[PDB]
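Everything on this sheet refers to the single structure shown next.
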Amino acid sequence: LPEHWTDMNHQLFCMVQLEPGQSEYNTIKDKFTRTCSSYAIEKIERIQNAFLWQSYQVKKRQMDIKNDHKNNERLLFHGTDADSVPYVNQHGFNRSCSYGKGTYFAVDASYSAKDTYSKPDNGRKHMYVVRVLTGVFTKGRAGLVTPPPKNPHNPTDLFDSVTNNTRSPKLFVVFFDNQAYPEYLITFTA
Amino acid sequence: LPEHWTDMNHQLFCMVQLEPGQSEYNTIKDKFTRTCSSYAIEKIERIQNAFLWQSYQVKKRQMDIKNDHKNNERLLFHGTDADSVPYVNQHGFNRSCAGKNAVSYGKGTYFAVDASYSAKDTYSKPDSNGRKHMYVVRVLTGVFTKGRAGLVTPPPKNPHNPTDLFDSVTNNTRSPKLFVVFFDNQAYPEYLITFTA
Ligand SMILES: NC(=O)c1cccc(N)c1
């Protein structure tokens, strides 16, 4: 449904390799090279997953209504191993597969570039650029299974995400499916 | 939002007490009493949760497209403790908080075909006033297989295509008595039955 997606022959899922030197590739490469200029990019792919996008956009609309502002989305990074890539492309990020038991996303590509996250393949590494509905956030802590409530006497009204540091966040954790949309996959080497 | 819901003015959540003798109440009562005739219903509430409904209906439409038929949905029961009711009413069922079943077919949220299963004190734990609580739930069971205790998602239909998954798992494919779901917004809590011995 986004305007910049290309035609999919009436299908619902496609990975589209970006053309180097065009505006879309350049924009994503720049976000990566801001902190990972010593790495070599092999390719960048746009993830066109209609079902995942639809469920994510429903959640975004709901969060925009609940927070009655539209500053709920951030573009973050997520490094993972090659064996998780097919699952993420098709199903997104699953907390069931410390600041809480959720899925973690980094502000800086350099954080996700650590081998503990983007585990090397032939030494190929994989990192997603992710639209994340961080919404209203608070500091996380170990053992959380959802974000904390905003106020005790209303324990069901929750923060949207948690972070390591509210003033200068470097990571965010989300605890529900469809709060994160994998937008691009970067394949790269050290 | 469904046309039979009460108008919520500009609200996104409401519980609606049903009246006995109407078909909506009586049919839920009949489904419950089919296996829970020793218990007595205090009340039945319709759960009107706009956001949960929207996200669930999106998943249902997607599953109906994927499976190329239209019986992916079952009406099942879920007994729980009073302390979980506010959360479920607002946020639905969360696999990360789910109880461990006495016979585990995976790490997910469990739903019963028969109210008698959910009526056990192990699940619908009596509160300090003797009230037990059971949800009636639209569940997207889709295509299913027999589960296994280690599962954190449904298994693949084919081991050589690991991402093409069953929609849910069960205890027994020939005579299913319980279903386990592993994703958010795959189950919509539609009614809450409050009942007693
Ligand atoms: N890239 C990751 O998987 C990641 C991002 C932020 C924090 C953590 N722990 C991991």
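We number chain A the same way Swiss-Prot does; the residues here are 482-578, 585-608, 610-678, in that order.
This deposition comes from X-ray crystallography, 1.4 Å.
A Cβ is built for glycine as well, from the same backbone N, Cα and C atoms used for every other residue.
Classification of A:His559 (mutagenesis position) by DSSP places it within a strand. Among the mutagenesis experiments that Swiss-Prot reports, A:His559 to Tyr is described with the note: Abolishes catalytic activity.
Neighbour count (other Cβ atoms within 10 Å of the Cβ, all protein chains): 23 for A:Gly560 (mutagenesis position). For the mutagenesis result A:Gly560 to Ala, the note given in Swiss-Prot is Slightly reduces catalytic activity. Abolishes activity; when associated with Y-559 and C-604.
Classification of A:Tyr604 (mutagenesis position) by DSSP places it in coil, neither helical nor stranded. Here the residue is the original one, while Swiss-Prot reports the published mutagenesis A:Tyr604 to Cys with the comment Reduces catalytic activity 20-fold. Abolishes activity; when associated with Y-559 and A-560.
Counting only residues at least six positions away in the same chain, the Cβ atoms of A:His559, A:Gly560, A:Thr561, A:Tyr598, A:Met615 sit under 8 Å from the Cβ of A:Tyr604 (mutagenesis position). At the Cα atoms, A:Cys578 lies 15 Å from A:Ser585, with 6 residues between the two left unmodelled.
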